[PDB]
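Below is one structure, written out as structure tokens, with a few remarks after it.
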Number of protein chains: 6
Amino acid sequence: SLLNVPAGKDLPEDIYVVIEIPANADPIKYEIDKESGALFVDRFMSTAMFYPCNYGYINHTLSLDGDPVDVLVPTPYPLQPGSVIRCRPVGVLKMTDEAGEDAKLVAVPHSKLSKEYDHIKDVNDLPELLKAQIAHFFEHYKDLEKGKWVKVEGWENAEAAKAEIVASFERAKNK
Amino acid sequence: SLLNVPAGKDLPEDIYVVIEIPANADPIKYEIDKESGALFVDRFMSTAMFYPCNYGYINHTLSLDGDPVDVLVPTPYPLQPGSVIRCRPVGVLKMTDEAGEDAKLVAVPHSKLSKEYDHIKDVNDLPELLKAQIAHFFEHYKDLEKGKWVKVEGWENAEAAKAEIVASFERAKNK
Amino acid sequence: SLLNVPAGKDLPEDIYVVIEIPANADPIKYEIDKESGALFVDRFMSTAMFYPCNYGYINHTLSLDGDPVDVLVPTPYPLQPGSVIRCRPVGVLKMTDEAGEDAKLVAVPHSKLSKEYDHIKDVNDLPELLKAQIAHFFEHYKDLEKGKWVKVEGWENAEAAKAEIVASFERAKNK
Amino acid sequence: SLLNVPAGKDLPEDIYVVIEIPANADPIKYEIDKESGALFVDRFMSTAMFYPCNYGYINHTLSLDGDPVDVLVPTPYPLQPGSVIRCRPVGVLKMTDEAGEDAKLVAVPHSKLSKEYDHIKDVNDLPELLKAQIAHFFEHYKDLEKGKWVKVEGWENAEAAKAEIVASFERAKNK
Amino acid sequence: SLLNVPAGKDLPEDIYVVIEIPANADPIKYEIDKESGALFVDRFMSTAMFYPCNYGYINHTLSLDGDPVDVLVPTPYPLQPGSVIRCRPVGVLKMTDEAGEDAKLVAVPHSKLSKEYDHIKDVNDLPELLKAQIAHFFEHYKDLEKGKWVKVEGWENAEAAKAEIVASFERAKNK
Amino acid sequence: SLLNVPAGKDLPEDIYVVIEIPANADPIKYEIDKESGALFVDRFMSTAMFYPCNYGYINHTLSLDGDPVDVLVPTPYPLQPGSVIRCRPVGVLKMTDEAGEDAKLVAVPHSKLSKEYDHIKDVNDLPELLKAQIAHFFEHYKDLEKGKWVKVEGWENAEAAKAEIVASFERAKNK
């Protein structure tokens, strides 16, 4: 099942990301149910926006918020919901919302899948337009949702991203 | 697996529907194989028609025909085959075919997923065009199939729909 | 060509809208070139947003900003860029951008094309979510654009919409 | 513009069909406006059905019902509305609607465009399923439309198809 | 899971093929991970080509190369990745690449799913264009991949295809 | 109509490209008919390949082969056939087909349309993979076509591209 997928071949440099929402899709927020491994409709987004990159999570990880570490993965073509892609972490988007602080990793496809992202080693290697769109999206997609808000803090490097993966992987074993 | 999905959070008012065919899709009739939980191609439809709503079933239910209770779920955008959506039953389409009588439930997305269908509490709240299209579709999609026929009897309210879910849920435990 | 299409069969109640951008499309801002009547790429939008309705204009009209009256037209399925649709105005969204006061009308398909909008006669008849999405889209679509900003002032009625059509049509005759 | 396209390179054997509706498309009935040459939305179909083939007409023809000769053109991939395709007529579907006798030709892409239809020379050469789908589509697409009905009378040959082209072309010159 | 799917109802005449890549899809090479049964991104194809037919494998089979028997299945509409289709083998494409010899089966949908391929009993019944495209695709899709090459040897009949299935099915039990 | 579009706002640095075939589209080779300005189906491609970039031409130019200068335009999203895009030439692909020497320019969207191509000033600036895909596409797209073949000679710079634009534009005035 999707539940038996490893966190990666070699954490934190080489990871697997389970895709829940493809880039440029209809406004349907899917999520893999942790009990069944099936694709559940979380909700229909109320704003006329779409995810700038494919969005998913690393299996076997646990953030302080209680959910697995989520990741944004740009690809040349949108991926299938429920598919798994081998990636390499390059940065992290730090934010704060109504529930506390949050963080989203950005990972690019591994060199075995494509050599198109080999020159991207860190958060500042990503195209500035993409970073602005990802930032803009998170600050506004929940605008029509009563009682919800998001404020982007800033970006952190690949090292901060790797740190988060290792920390959240360990935490998944313990608590 | 898709096989471990509950029938709902609170039957019969709050249910989960496993989607087999999205609304407005190519004429491919998919079905989740009950042995494996995988998406099987049942057949290629012979008529130039498409399902007016997403079509699926409630897991852990058993109709008199021997198959789980099937449901039609309208959404603002077509869903992914194999996805599960939280719904609320609003009516039932009664029919008769070459194998006996049949019935299809109509359920709308739960308020947690969207508030767009909150004003729809019963079968007569559904738009008249949609009801006419659903009716028309079932009476004609199998027209080029030798020895098959369908005759629509009429619609029944939310209470009749809930009754069918409770009855079929119980029946799944017993026989 | 598109330059020869009438403003409507019976202004301001029965109008024709030339569609430039379809609902739920990729972020490509097309525009009909007034000299050639051809579909030109105006720009690639920078935000991850899409038009909640088909977007276009009424031919032979000239609003104060120098361009034809623009309109948003909800349809059950996205239309083709460059197609023309017979509508009935039902409201107007008033805003204030960098230039000054701006207005975007909302028209629904004429009854001869479809019956599902017959009940919508005025702005108050349009679903609240759609109105909120339209407003939110215009407030934020240009966020990542230098020296561009929009502020929404509110919704006005069918009479206010028709007034805009009439004034811009008359203004187009000689001004 | 589309109004200036020839009826064919060598009538009635080699013709040009102006496509108005693509195969397997959303239920939007487009029509080329004869005054402007622009693509107009005729109506939103009420039944959950789609055209089994691309649908259009031969320019410079006038059948008895007042409109150009209409044709269905199967292609391996759906075409663009407003595009023009060189075909070879192979048959005609005869029907009787409310107005009276009606006919819809079937033409296949010319050999210079593709080789996969070379073997189809007459109505008997078209696959049986496709013919059954076309017939079924015309009998039922207007079912949910007031005072509209169609009855299929049968398939006629290539010579009967060409005769219709010729009579309508000649009739168009002066009538 | 996809892992529990049978090789077929009646090998080698009646088989199930698990689909990994749909016909005419974006250049994403997916593969079902044999450990989890999940859809993994194998790689992004570097050439501007697409699979001419849906591509998958027969579960519970083992080729000399160590992987399950792969099959190409033409359908009238592209299938969903991860879906299973009931087929009937009709031929085999023999090839040689940088790793040794290879072979791809061609199977058509079973008559229960569609009667459209009933007249195709063997490799020479397939349309010549399709055979040329399949051949052409395998000889060129890996052209931009350093150190990889493919040379098509030729086609073999249904009997040679059935032989390969039986042999590979047996081999899956033993080694 | 499309026949009245200028070659560019400031040749050869600022040009307009009329798009005939979108990137990543079905294998239908469209062509704008020079007599009517309508989109004609030239042919259905025989190979399972797609154009890696949008493909079109510069109006009012005549290259040596008798046709307008053709160009490939990469965009983040595929464009509509028949649309016009303002570009900036950056290179040319030189080849030798059956007729003789051939050249296909590569132009990127103008900065007023998008900022993501600002850094690309010459052929050396285009990503290597895209250049390899374009070359490979032209070498093989006609493989399954009788008496048709292409051989790639190499990439030339922006100045060489502009020279071709200028010579073909001048040649178009009177030749």
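Note that chain A is numbered according to Swiss-Prot, with residues 2-176 shown in order.
The backbone N, Cα and C atoms fix where each Cβ goes, and this holds for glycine too.
A:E21 (mutagenesis position) falls within a strand segment according to DSSP. Non-local neighbourhood of A:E21 (mutagenesis position): A:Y31, A:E32, A:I33, A:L40, A:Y56, A:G57, A:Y58, A:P82, A:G83, each in the same chain, at least six residues away, with C-beta under 8 Å from its C-beta. Record note (Swiss-Prot) on the mutagenesis of A:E21 to D: 16% activity.
Record note (Swiss-Prot), mutagenesis A:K30 to R: 2% activity. The unchanged residue is displayed. Secondary structure from DSSP puts A:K30 (mutagenesis position) in a beta strand.
DSSP classifies A:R44 (substrate binding site) as strand under the three-state reduction. Around A:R44 (substrate binding site), the same-chain residues at least 6 positions away in sequence with a Cβ under 8 Å from its Cβ are A:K30. Look at Swiss-Prot and you will find A:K30, A:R44, A:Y56, A:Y142 tagged as substrate binding site.
When other Cβ atoms within 10 Å of the Cβ of A:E32 (mutagenesis position) are tallied across all protein chains shown, the result is 18. Quoted from Swiss-Prot, the note on the mutagenesis of A:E32 to D is: 6% activity.
For A:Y52 (mutagenesis position), the same-chain residues lying six or more positions away in sequence with a CB closer than 8 A to its CB are A:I22, A:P23, A:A24, A:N25, A:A26, A:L73, A:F138. For A:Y52 to F, Swiss-Prot lists a mutagenesis experiment annotated as follows: 64% activity.
While the structure shown retains the original residue, Swiss-Prot records the mutagenesis experiment A:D66 to E with this note: 6% activity. For A:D66 (mutagenesis position), the same-chain residues that are 6 or more apart in sequence and have a Cβ closer than 8 Å to its Cβ are A:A100, A:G101, A:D103.
Contacts of A:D71 (mutagenesis position) defined by a Cβ separation under 8 A and a same-chain sequence distance of 6+ are given as A:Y56, A:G57, A:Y58, A:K105, A:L106, in order along the sequence. The annotation Mg(2+) 1 binding site is assigned in Swiss-Prot to A:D66, A:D71, A:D103.
Among the mutagenesis experiments that Swiss-Prot reports, A:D71 to E is described with the note: No activity.
Residues or ranges marked as Mg(2+) 2 binding site in Swiss-Prot (evidence: sequence analysis): A:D71. In three-state terms derived from DSSP, A:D71 (mutagenesis position) belongs to an extended strand segment.
In Swiss-Prot, a mutagenesis experiment is listed as A:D103 to E, annotated with the note 3% activity. Of all Cβ atoms in the shown protein chains, 20 besides its own fall within 10 Å of the Cβ of A:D103 (mutagenesis position).
Mapped onto three states, the DSSP output places A:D103 (mutagenesis position) in strand. One mutagenesis experiment named in Swiss-Prot is A:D103 to V, and its note says No activity.
Quoted from Swiss-Prot, the note attached to the mutagenesis of A:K105 to R states: 3% activity. A sphere of 10 angstroms centred on the C-beta of A:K105 (mutagenesis position) encloses 20 other C-beta atoms.
A C-beta separation below 8 Å, combined with a sequence spacing of at least six in one chain, links A:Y142 (mutagenesis position) to A:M46, A:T48, A:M50, A:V151. In the three-state DSSP assignment, the secondary structure recorded for A:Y142 (mutagenesis position) is coil. Listed in Swiss-Prot as a mutagenesis experiment, A:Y142 to F is described as follows: 22% activity.
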Item checked: Packing count at A:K30 (mutagenesis position) (other Cβ atoms within 10 Å of its Cβ) -> 17
Check: For Mg(2+) 1, what surrounds A:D66, A:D71, A:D103 with a Cβ no more than 8 Å from their Cβ centroid?
Finding: A:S64, A:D68, A:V70, A:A104, A:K105
Margin query: Under DSSP, is A:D66 (mutagenesis position) part of a helix or a strand, or is it coil?
Written below: coil
Margin query: Given the recorded positions A:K30, A:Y56, A:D71, which pass a C-beta cutoff of under 8 Å against chain B? Sequence order please.
Written below: none
Next item on the list: Could you tally the C-beta atoms, other than its own, that fall within 10 angstroms of the C-beta of A:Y56 (substrate binding site)?
Entry: 25
Item checked: Secondary-structure category, per DSSP, in which A:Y52 (mutagenesis position) falls -> coil
Notebook entry, point to check: Quick one: of A:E21, A:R44, A:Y52, A:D66, A:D103, A:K105, which recorded positions have a CB closer than 8 A to some CB in chain C?
Noted result: A:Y52
Notebook entry, point to check: Near the substrate site, what residues other than A:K30, A:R44, A:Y56, A:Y142 in the same chain have a C-beta no further than 8 Å from the centroid of the listed C-beta atoms?
Noted result: A:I22, A:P28, A:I29, A:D43, A:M46, A:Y52
Item checked: Site diameter for substrate, Å, by largest Cα distance between A:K30, A:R44, A:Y56, A:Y142 -> 15
